[PDB]
Amino acid sequence: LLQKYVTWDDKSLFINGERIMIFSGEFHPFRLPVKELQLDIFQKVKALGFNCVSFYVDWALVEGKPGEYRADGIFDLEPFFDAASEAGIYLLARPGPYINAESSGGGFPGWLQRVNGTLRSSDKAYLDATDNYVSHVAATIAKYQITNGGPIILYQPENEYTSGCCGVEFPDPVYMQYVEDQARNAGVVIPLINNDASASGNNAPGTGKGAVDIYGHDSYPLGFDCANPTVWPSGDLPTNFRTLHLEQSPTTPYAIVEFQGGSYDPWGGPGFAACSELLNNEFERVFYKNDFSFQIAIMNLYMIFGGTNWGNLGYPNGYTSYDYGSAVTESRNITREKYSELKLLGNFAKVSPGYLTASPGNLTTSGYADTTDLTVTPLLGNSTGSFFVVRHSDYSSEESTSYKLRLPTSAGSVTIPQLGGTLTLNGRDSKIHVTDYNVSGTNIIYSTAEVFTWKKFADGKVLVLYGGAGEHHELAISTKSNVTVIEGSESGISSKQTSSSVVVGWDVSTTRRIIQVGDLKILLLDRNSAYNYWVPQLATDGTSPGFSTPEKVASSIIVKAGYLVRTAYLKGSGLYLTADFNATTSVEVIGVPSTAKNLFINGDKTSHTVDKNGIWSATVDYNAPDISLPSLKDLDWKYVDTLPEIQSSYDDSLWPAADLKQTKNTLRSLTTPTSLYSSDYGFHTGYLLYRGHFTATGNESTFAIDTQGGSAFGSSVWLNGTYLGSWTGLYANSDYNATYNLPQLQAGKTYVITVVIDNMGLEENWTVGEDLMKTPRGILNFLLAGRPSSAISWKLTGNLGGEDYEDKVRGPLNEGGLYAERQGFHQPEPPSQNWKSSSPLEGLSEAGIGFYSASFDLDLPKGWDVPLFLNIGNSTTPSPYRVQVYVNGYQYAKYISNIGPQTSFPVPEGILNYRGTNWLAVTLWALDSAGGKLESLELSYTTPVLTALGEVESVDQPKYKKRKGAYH
Ligand SMILES: *[C@@H]1O[C@H](CO)[C@@H](O[C@@H]2O[C@H](CO)[C@@H](O[C@@H]3O[C@H](CO[C@H]4O[C@H](CO)[C@@H](O)[C@H](O[C@H]5O[C@H](CO)[C@@H](O)[C@H](O)[C@@H]5O)[C@@H]4O)[C@@H](O)[C@H](O[C@H]4O[C@H](CO)[C@@H](O)[C@H](O)[C@@H]4O[C@H]4O[C@H](CO)[C@@H](O)[C@H](O)[C@@H]4O[C@H]4O[C@H](CO)[C@@H](O)[C@H](O)[C@@H]4O)[C@@H]3O)[C@H](O)[C@H]2NC(C)=O)[C@H](O)[C@H]1NC(C)=O
Ligand SMILES: *[C@@H]1O[C@H](CO)[C@@H](O[C@@H]2O[C@H](CO)[C@@H](O[C@@H]3O[C@H](CO[C@H]4O[C@H](CO)[C@@H](O)[C@H](O[C@H]5O[C@H](CO)[C@@H](O)[C@H](O)[C@@H]5O)[C@@H]4O)[C@@H](O)[C@H](O[C@H]4O[C@H](CO)[C@@H](O)[C@H](O)[C@@H]4O[C@H]4O[C@H](CO)[C@@H](O)[C@H](O)[C@@H]4O[C@H]4O[C@H](CO)[C@@H](O)[C@H](O)[C@@H]4O)[C@@H]3O)[C@H](O)[C@H]2NC(C)=O)[C@H](O)[C@H]1NC(C)=O
Ligand SMILES: *[C@@H]1O[C@H](CO)[C@@H](O[C@@H]2O[C@H](CO)[C@@H](O[C@@H]3O[C@H](CO)[C@@H](O)[C@H](O[C@H]4O[C@H](CO)[C@@H](O)[C@H](O)[C@@H]4O[C@H]4O[C@H](CO)[C@@H](O)[C@H](O)[C@@H]4O[C@H]4O[C@H](CO)[C@@H](O)[C@H](O)[C@@H]4O)[C@@H]3O)[C@H](O)[C@H]2NC(C)=O)[C@H](O)[C@H]1NC(C)=O
Ligand SMILES: *[C@@H]1O[C@H](CO)[C@@H](O[C@@H]2O[C@H](CO)[C@@H](O)[C@H](O)[C@H]2NC(C)=O)[C@H](O)[C@H]1NC(C)=O
Ligand SMILES: *[C@@H]1O[C@H](CO)[C@@H](O)[C@H](O)[C@H]1NC(C)=O
Ligand SMILES: *[C@@H]1O[C@H](CO)[C@@H](O)[C@H](O)[C@H]1NC(C)=O
Ligand SMILES: *[C@@H]1O[C@H](CO)[C@@H](O)[C@H](O)[C@H]1NC(C)=O
Ligand SMILES: *[C@@H]1O[C@H](CO)[C@@H](O)[C@H](O)[C@H]1NC(C)=O
Ligand SMILES: *[C@@H]1O[C@H](CO)[C@@H](O)[C@H](O)[C@H]1NC(C)=O
Ligand SMILES: *[C@@H]1O[C@H](CO)[C@@H](O)[C@H](O)[C@H]1NC(C)=O
Ligand SMILES: [Cl-]
């Protein structure tokens, strides 16, 4: 009704009147703020066979100052959308306002701690607070809708609006209608889709006011126990999802808006390498094919690429990395076996239209397969073909199971295999067997081996099939032609002709066979060989693949290669490929246009040969260049003390006074005489400092303090220059009560208590009504024994200027409250000429905080994608210390020696200057009376990739400039 570009029925979306299965990956632009690398991710997603990406926008990063929306430069969404368009990827836009996303505040800016109203409710104070943000971000989204020639096809209002408490009459139809109307009022006409955290029917079509267009829900069924990555708990495989769908939203396509693609990992967790093992290739093939058993038509994987929680953007439970164990790693590599496995399923879905028009049946333990050890879920079509999802009935089983099938076909029901032998399902695997499968007018009566892809070319048809090692498979084709083996041995290939078919049996081998039946060639592959195949769209007008439309899907070619094939196009007599290589690679092209006479790879003329079956072959040699990385320990390190506050000369007269008698925080009433909540004063991010002035009686004994920074925070306390102690932190503690013994004080003299508190980020707000994002940061309680609370007058600081934040280029979260950060010394070219020469490897000999600066040059070669990492040593149990590392002003490492787990910190090209000068600024906070130092600090690299990527422009890296608003 509002537009005709994106429509739907009960089975699927239609894009311009044509059915499409939306297969999407989650990618957050704020977690990879380099536009050329955003294109890289999109191309890697397109190469999976996917057609869509889903993204959040993080409000906290783009309206750090209330009333000043800023989504420019590294936060600009427009180049992100243009990269999607260039890669041929549609978009699902998810701007919140609430996003969760393991991000600080769940996306909410810290100034929402001053809103007198329930967050995510119809309370006017909350709704008013969101209006400026939504009117801006939804306008930008509206501009790039498919209706205007852009990539954006779906819009999600809100996020997991599923749980309420604490007086909210949940679900509130007035609230969701308001949120939906905000988007519509900004020009969004595309369909609205929700993402209910459970299949709870919230806001489904037919619920009236507040209903979305398409009901969606989320699912993370294998959970998050990354420490036990081989354990698949009983009952974790979903079976009822289609049943629930038909009850909850039968008129719309079945949609999972976030299906598990990895896992979060908290401070002190096992690490994302473990998460990648839990959500590995086996998880994908069993759980994702299980989603196909429900006839899922919109499927988005959270995350496909996670990136990095740089500049304090992450929530307090998480650390710097957001690798997530996803198919594309944090450093952008696609080496994980789960990437290649996922590509097999994405490419199946891309070419199998009968999947969407079939009639799904209930799961079975008999009737299709001949054993109750297997479960088969049928999707039955008459003329349009059927699909049979096979798995172990006990989904965690690692047993090898022999079986036979009884399948319905247009030629009659058949027991498979016909020619002898049995099929095998080896352990944690699942197959989609097909019947009456259409290969451009050629009917595949059945195939037990799975379809990777098929194409019609000018000189014939090609079908690509694969099985796992040790499997026997069989197929049958509607034809009067016989079968001929045209590549590979005839060994273990059996066949029979009937009146109207040919039947072919085969055993999986590491050596490819190609068979020919009439004008159809069939590749018979093992899974590990199929991992190396790619199906780029072949452009004939320009160089860009275009979106996954029926015509552009049909025009694709089949390329065997190695690490990556990005694109293909035909220009005159030239066939052009763009691809990446991490080893010497044999390239084969199947379906070369008749007019192509010359091969180009990444623009370079490349020799080729043609075999007797018309396949082009070429070789791309890999010879990694010398990568010369400077020794970080040998740099000319300059040091400055970044806790001058504990010197008796320090003058804090320009610091904000923490003197508000009333809090604007509705969640927690004050238990101190004035507010010491950082967000009451506009300080939401990074290290916080508090200074408490009093005049001593001389009879003081102890000072007690309750500090709160979120999970794994630490704090340190001094009385003038005398170290009192630290809370060194635990993941289990978001606050801590300490009682410190004081030295003997002199009656009538003034003293200042300096408190440093690590703010780990603001809490999320998952349950509507609970207002947990309002959880304060700072000092909750204090008691100077024998003195009234009012004896201490407090000052505080976070990032200089608070909400009037200094760095408009790097955003409102990047820098905290340390002296060196307040001065802007973390940026390139600090005023360090007269600073002392000292290294973070030398470090501190007492409790305190040091700031260290050094530059280094890189001269890495053009045409190579080279992942670089910062490494902080932890070979033996350390003393407690905390580190931040700024790279050209951008914070790309937060490190807690005693909690971990992260020691390896990837930093992307664009943040790093590969042919230029780079700046490291390192803060070292020793939470120990004996001080602390780094064990080691090193740059490293992983496998250089010979890349098709264009040059990466360095992002804006503002140099140090004296700040007039500083407290000096
Ligand atoms: C694709 O992207 C991925 C994500 O971005 C990326 O994965 C990341 O890769 C980096 C670099 O390899 C990882 O950091 C390293 O991790 C090492 C520990 O992990 C290994 O060992 C574990 C325990 O045995 C294994 O569980 C683990 O396997 C798991 O993870 C693998 C992926 O990492 C995966 O493939 C497996 O299937 C599995 O799931 C893994 O094998 C750690 O040792 C290493 O630190 C050393 O190296 C640094 C330089 O790179 C140094 O700065 C540092 O000081 C360490 O060097 C010292 O120790 C080494 C080993 O003992 C020695 O060889 C060195 O010479 C050196 O020795 C000195 O110091 C010693 C004290 O430590 C001392 O004993 C000696 O005397 C000497 O003085 C580093 O932290 C990171 O963890 C990965 N991240 C994730 C999320 O996985 C992947 O690399 C990308 N791939 C490509 C191709 O690009
Ligand atoms: C250039 O780019 C290339 C990509 O284009 C890139 O190539 C890829 O490289 C990665 C490794 O980085 C490959 O993934 C690994 O593959 C390993 C080899 O097995 C594969 O190939 C065999 C044939 O050669 C197959 O037989 C094998 O199938 C079997 O195993 C599958 C996986 O378990 C299973 O699903 C199948 O059904 C079948 O049973 C497979 O296809 C593979 O061993 C390895 O798996 C381990 O690591 C994964 C995490 O990285 C885990 O998810 C997985 O469970 C395995 O974990 C084990 O090993 C880890 C250490 O690495 C430990 O941490 C774990 O605890 C665990 O170890 C325990 O269990 C072991 C049993 O497996 C046991 O022996 C141990 O003692 C211990 O008890 C992983 O999947 C990928 O296949 C390559 N892709 C392509 C397309 O080639 C290349 O590396 C790049 N080059 C450079 C230089 O950068
Ligand atoms: C450098 O090297 C050093 C030396 O090796 C490293 O030091 C080690 O660091 C380890 C990781 O931080 C640390 O282990 C931790 O020990 C604490 C006990 O003090 C323990 O709580 C931790 O385990 C929990 O937390 C982690 C995440 O931080 C989880 O992965 C784990 O499953 C545990 O989770 C439980 O507690 C959480 C917090 O309360 C809950 O959120 C969670 O749901 C779960 O709760 C259940 O269990 C609780 C009891 O455990 C129970 O109360 C609750 O009701 C629930 O049922 C973790 O094991 C080592 O102690 C430390 N070793 C030494 C010698 O110091 C250092 O990290 C390295 N540094 C770097 C940078 O790599
Ligand atoms: C503790 O530190 C404070 C300042 O942080 C010191 O305050 C000074 O006190 C002297 C008088 O002794 C004044 O003349 C100065 O103006 C104060 N300086 C500042 C910056 O306020 C205080 O003396 C220290 N306490 C002790 C016992 O040494
Ligand atoms: C399929 O399963 C549903 C849900 O349990 C049930 O209501 C229905 O009877 C089943 N249909 C058939 C044809 O067995
Ligand atoms: C098979 O595909 C051809 C063209 O690719 C089409 O004309 C025909 O309708 C399809 N057949 C079925 C049964 O879907
Ligand atoms: C069909 O091909 C097979 C070999 O692939 C052969 O045994 C058989 O004789 C052929 N049939 C005819 C009628 O030529
Ligand atoms: C919120 O507003 C109510 C009603 O005006 C007022 O009583 C209350 O003090 C306010 N609370 C905060 C924390 O500002
Ligand atoms: C001084 O402190 C001691 C020990 O707490 C206590 O006995 C005494 O009451 C204090 N003096 C005054 C004047 O409060
Ligand atoms: C610190 O003390 C306060 C007040 O008694 C209490 O509410 C809080 O839970 C305590 N914190 C911890 C971490 O035990
Ligand atoms: Cl200052």
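Our numbering is plain: 1 for the first residue shown, then up by one each step along the chain.
This entry, so its header tells us, was determined using X-ray crystallography, 1.7 Å.
From the backbone N, Cα and C atoms, a Cβ is placed for every residue, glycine too.
Marked as substrate binding site by Swiss-Prot: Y56, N100, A101, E102, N159, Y324. What Swiss-Prot records for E160 is active site, proton donor, and it gives a curator's inference as the kind of evidence. Experimental mutagenesis at this site is recorded by Swiss-Prot as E258 to Q (Swiss-Prot position 298), annotated: Loss of hydrolytic activity. Sequence annotations record features per position, and here Swiss-Prot assigns active site, nucleophile to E258 based on experimental evidence. For the published mutagenesis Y264 to A (Swiss-Prot position 304), Swiss-Prot gives the following note: Nearly complete loss of hydrolytic activity against lactose compared to wild-type due to decreased substrate affinity. One entry in Swiss-Prot concerns the mutagenesis experiment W766 to S (Swiss-Prot position 806). Its note says: 90% loss of hydrolytic activity against lactose compared to wild-type.
Overlay of Swiss-Prot annotations on the structure.
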residue : record                    : Cβ neighbours (10 Å)
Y56     : substrate binding site    : 23
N100    : substrate binding site    : 19
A101    : substrate binding site    : 26
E102    : substrate binding site    : 22
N159    : substrate binding site    : 25
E160    : active site, proton donor : 22
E258    : mutagenesis position      : 25
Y264    : mutagenesis position      : 20
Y324    : substrate binding site    : 27
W766    : mutagenesis position      : 17
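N100 (substrate binding site) falls within neither a helix nor a strand when secondary structure is assigned with DSSP, and so counts as coil. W766 (mutagenesis position) sits 20 Å from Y324 (substrate binding site), counting Cα to Cα. With respect to their backbone Cα atoms, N159 (substrate binding site) and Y264 (mutagenesis position) stand 18 Å from each other. The two recorded residues, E160 (active site, proton donor) and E102 (substrate binding site), have Cα atoms 13 Å apart.
Across the fold, the C-alpha of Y264 (mutagenesis position) and the C-alpha of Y324 (substrate binding site) stand 5 Å from each other. Here the C-alpha separation of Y324 (substrate binding site) and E258 (mutagenesis position) works out to 14 Å.
Between the C-alpha atoms of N100 (substrate binding site) and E258 (mutagenesis position), the distance comes to 13 Å. Between the CA atoms of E102 (substrate binding site) and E258 (mutagenesis position) there is a gap of 14 Å. When the record's substrate-binding residues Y56, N100, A101, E102, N159, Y324 are compared pairwise by CA position, the greatest distance found is 19 Å.
When secondary structure is read from DSSP and collapsed to three states, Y324 (substrate binding site) falls in the coil class. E258 (mutagenesis position) sits 12 Å from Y56 (substrate binding site), taking the Cα positions as reference.
Under the three-state DSSP scheme, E258 (mutagenesis position) falls in the strand class. Look at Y56 (substrate binding site): DSSP puts it in a strand.
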